[PDB]
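**Student:** Before I ask anything, let me first share the structure, which is written out below as structure tokens.
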Amino acid sequence: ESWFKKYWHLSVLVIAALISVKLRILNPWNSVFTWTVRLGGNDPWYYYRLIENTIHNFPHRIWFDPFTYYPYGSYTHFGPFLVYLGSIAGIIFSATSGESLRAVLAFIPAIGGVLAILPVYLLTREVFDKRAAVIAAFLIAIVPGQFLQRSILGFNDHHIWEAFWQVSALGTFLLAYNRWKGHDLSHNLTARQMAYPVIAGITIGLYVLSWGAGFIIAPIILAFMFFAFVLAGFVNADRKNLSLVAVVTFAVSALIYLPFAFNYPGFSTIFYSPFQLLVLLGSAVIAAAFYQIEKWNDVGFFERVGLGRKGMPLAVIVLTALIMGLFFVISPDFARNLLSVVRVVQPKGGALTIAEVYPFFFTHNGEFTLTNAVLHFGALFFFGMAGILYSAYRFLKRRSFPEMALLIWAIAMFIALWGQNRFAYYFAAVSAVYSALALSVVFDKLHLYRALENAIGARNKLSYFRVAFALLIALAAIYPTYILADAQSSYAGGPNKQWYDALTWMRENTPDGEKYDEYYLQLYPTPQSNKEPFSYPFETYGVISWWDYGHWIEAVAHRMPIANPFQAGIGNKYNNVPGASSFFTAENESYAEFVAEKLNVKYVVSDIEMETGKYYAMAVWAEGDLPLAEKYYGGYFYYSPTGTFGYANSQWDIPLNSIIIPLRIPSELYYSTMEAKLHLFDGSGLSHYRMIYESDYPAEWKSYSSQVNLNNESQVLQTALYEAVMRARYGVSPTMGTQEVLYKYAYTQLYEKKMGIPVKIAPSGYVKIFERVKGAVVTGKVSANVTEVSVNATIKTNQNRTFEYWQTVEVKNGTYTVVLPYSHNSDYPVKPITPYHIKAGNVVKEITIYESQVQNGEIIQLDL
Ligand SMILES: [Mn+2]
């Protein structure tokens, strides 16, 4: 004494900050800074593109990226706030690219998470008191879920800054109301008390300057005033000052958003358009409108004209029935855009999956559960909700304004939370703030503060018995939350070493390698439209793969992806739009080529996820609906009571007591699709596609081969099945590596004909890359008569792995005509180690083609 006081309420913050640093920075550290600076997720990799570019052309940033969504290019909705900030931090730290720049950016979100303590404290202090604000500031440092996972080290996305500035906005706003509250003109603003509404304005503008839909904060604040007016006889507030701090706030923000408000041709809620500029500027006038109504109410306007107690309420109703009712006149657009947020146009979709849009509190299909709330908010959700239900009584009793506004804010975020899993990170602060209020009561009425006060060092009349329970309760709110958090912050996302190495390879092993690096940094102009292919300054080629890996390919390999994580370039079959879905799920080879030529596809990257688990999604996207995607899959594997290899065509034929395998064995159509031909058969039975790179074996299988030979099918089928069942005793599906072996195994024992493009039974590479090629046409007269010409060759990968390439042609008019993709003297690490041993009848030759024919499609003649 007196220390700790008033450093006690300051120490805990520092304690909380250090806990955040422990979670955000220390825990994932070894997973972020590994073989390279490993930015997690997909989104944060795009900023590594946007920052690196904006660094080169400071202080100007791009607003259209023709590098992705090949060959159309997609607009960038990623806000200028992080882009500039990430670039500002980039140049200051004297690092402008590569692993030197990623290392700097990795800290940006973590800092945001630790710094997120302040605005929560400020917000909580303004609607409640300083003792509850402390707890909220502490709980915010340990709240898990998306709010933690997207504030971790290396995950440089714009999500953490949404919540930060949002909470900053509400807090600073309510701060502005509180400092003005009561003080009439002209005490306010007068320089000193102008900072509060101005700062609030800066906060809001900053929010929208980081997230396009940030304008949604505007009606929320309008919603505050709305209920503040219509309940004038039920709730007390300085509506004069409320309106005055509102009109200033929106104006400043609009003034701040203005220089960034014309980066999109037309109105939009996502891209930086003058739409958002309208919402702020509008609400400012709407705010200023509330002023005159109140000042009119002062001199009893609604009392003179005979309206009574319900004068101003019904007045505002109409005045809000109008304005935001005449907005439907000119020009919507606008009205149709504001409605677009409200009118939640679900069900998806779909084509959705998706992963996010699935509602919180509703499993996946489709019961009710709180498991999502637990895994994302720990104990803070249940203390949070309970904290709200209490706050919804303090307002029914004391009827305070800022407590109501916090409730409204809490209501909205829950509504948004209820709709889709995507928006968990907006409810973290809600759960943190309201749990504090819950605990703050528990602490006060179960004494605790006495001791504390009378611990050091007074004398109060307390019960030590209550104090213990108050501590036991705090434990129940802090332990499982932190435990969850400590476990979720221990792993960092991002591409695996199979993907990074393979992409760094493509970076420095593909044509025009110097052109891209030069185009990767050029400040692109902003096209009025982008439905047309982009006019490229050189001979650009496109890389195709599932849209998940669009950002990785662009940021790491420095090439042009057909599809990006913006859900663009996916395409479909139900309308034949050339995309990734219509490509990998293509039935024949011609359809694949149809799409490929439509998009100037040159390289194709496939992985084991696309071969297995993610394939279903590609089918749904392509087909357009889940019932249509069912035909790609068939029956299940099973092992009877006797323990025997089993496959049942129907879900009926499954023996009783038989233990199944949680894995849907694909149908015949699947093996007759591009994704399987490419990955499962390693580019066999194909005319225009040759393999050029292979990642290492999928994780565990490399660890498997520490005591198992890979070519020995009997020694690989053993452990494959062995794992497949030992895991199947539990509810878990086998490893993706093992998922591949079974797909091979099923194919051979089932859908493979007498010899329909056969294959081996062995694990492959996690990531594979193929080059689209014309192919050396090989024609000539047969040995009349004969029916088929079967060409085969042994092919070695860059992992010492060796499969077999095949192709068989229909002989018509005595002249066969085969197209061969692989070449011999290529500088690609995947070269065939044997010549094409062709055969037509009992007569057989042996050709040896080179790239000058293969890539140029030179016709070579061969008779027999
Ligand atoms: Mn994101």
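The numbers used for chain A are those of Swiss-Prot, and the residues that appear cover 5-868, in sequence.
Backbone N, Cα and C define each Cβ position, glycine as well.
Pulled from Swiss-Prot, these are the listed features:
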type: MUTAGEN; residues: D47 to A or N; note: Complete loss of catalytic activity
type: MUTAGEN; residues: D47 to E; note: Reduces catalytic activity by 80%
type: BINDING; residues: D47, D161, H163; note: Mn(2+) binding site
type: MUTAGEN; residues: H81 to E; note: Complete loss of catalytic activity
type: BINDING; residues: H81, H162, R426; note: glycophospholipid binding site
type: MUTAGEN; residues: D161 to A; note: Complete loss of catalytic activity
type: MUTAGEN; residues: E360 to Q; note: Reduces catalytic activity by 70%
type: MUTAGEN; residues: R426 to K; note: No effect
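Thinking about packing and proximity, how do these listed features fit into the structure?
**Tutor:** For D47 (mutagenesis position), the same-chain residues 6+ apart in sequence whose C-beta sits under 8 angstroms from its C-beta are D161, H162, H555, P569.
For the recorded site, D47 (mutagenesis position), the DSSP three-state label reads helix.
Over all protein chains present, the Cβ of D161 (mutagenesis position) has 22 other Cβ atoms lying within 10 Å.
A coil conformation is recorded for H81 (mutagenesis position) in the three-state DSSP classification, outside any helix or strand. Of all Cβ atoms in the shown protein chains, 19 besides its own fall within 10 Å of the Cβ of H81 (mutagenesis position).
Under the three-state DSSP scheme, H162 (glycophospholipid binding site) falls in the coil class.
Its Cβ taken as reference, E360 (mutagenesis position) is surrounded by 13 other Cβ atoms within 10 Å in the chains shown.
According to DSSP, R426 (mutagenesis position) is assigned to a helical segment.
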**Student:** Those mutagenesis positions, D47, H81, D161, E360, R426: which ones have a Cβ sitting under 6 Å from ligand 1?
**Tutor:** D47, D161
**Student:** Could you say which of the recorded positions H162, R426 has its Cβ with the most other Cβ atoms inside 10 Å?
**Tutor:** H162
**Student:** Which one is closest to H163 (Mn(2+) binding site) in space, judged by CA to CA distance, out of the mutagenesis positions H81, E360, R426?
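**Tutor:** Given the candidates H81, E360, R426, the nearest one is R426.
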**Student:** Do me a favour and check the Cα-Cα span between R426 (mutagenesis position) and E360 (mutagenesis position); whole Å is fine.
**Tutor:** 5
**Student:** For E360 (mutagenesis position) and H81 (mutagenesis position), determine the Cα separation and express it in whole Å.
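**Tutor:** Approximately 19 Å lies between the Cα of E360 (mutagenesis position) and that of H81 (mutagenesis position).
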**Student:** Taking the centroid of the Cβ atoms of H81, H162, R426 as the glycophospholipid site, which other residues of that chain lie with their Cβ within 8 Å of it, listed in sequence order?
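**Tutor:** The answer, listed by sequence position, is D47, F82, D161, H163, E166, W215, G216, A217, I274.
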**Student:** Using an 8 Å cut-off from the Cβ centroid of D47, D161, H163, can you name the remaining same-chain residues around the Mn(2+) site, in sequence order?
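**Tutor:** For the Mn(2+) site, the extra neighbours are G45, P48, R154, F159, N160, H162, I164.
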**Student:** What is the number of other Cβ atoms found within 10 Å of the Cβ of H163 (Mn(2+) binding site)?
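**Tutor:** Its Cβ shell of radius 10 Å holds 24 other Cβ atoms.
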**Student:** Per DSSP, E360 (mutagenesis position) is which: helix, strand or coil?
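**Tutor:** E360 (mutagenesis position) sits in coil per DSSP, no helix or strand.
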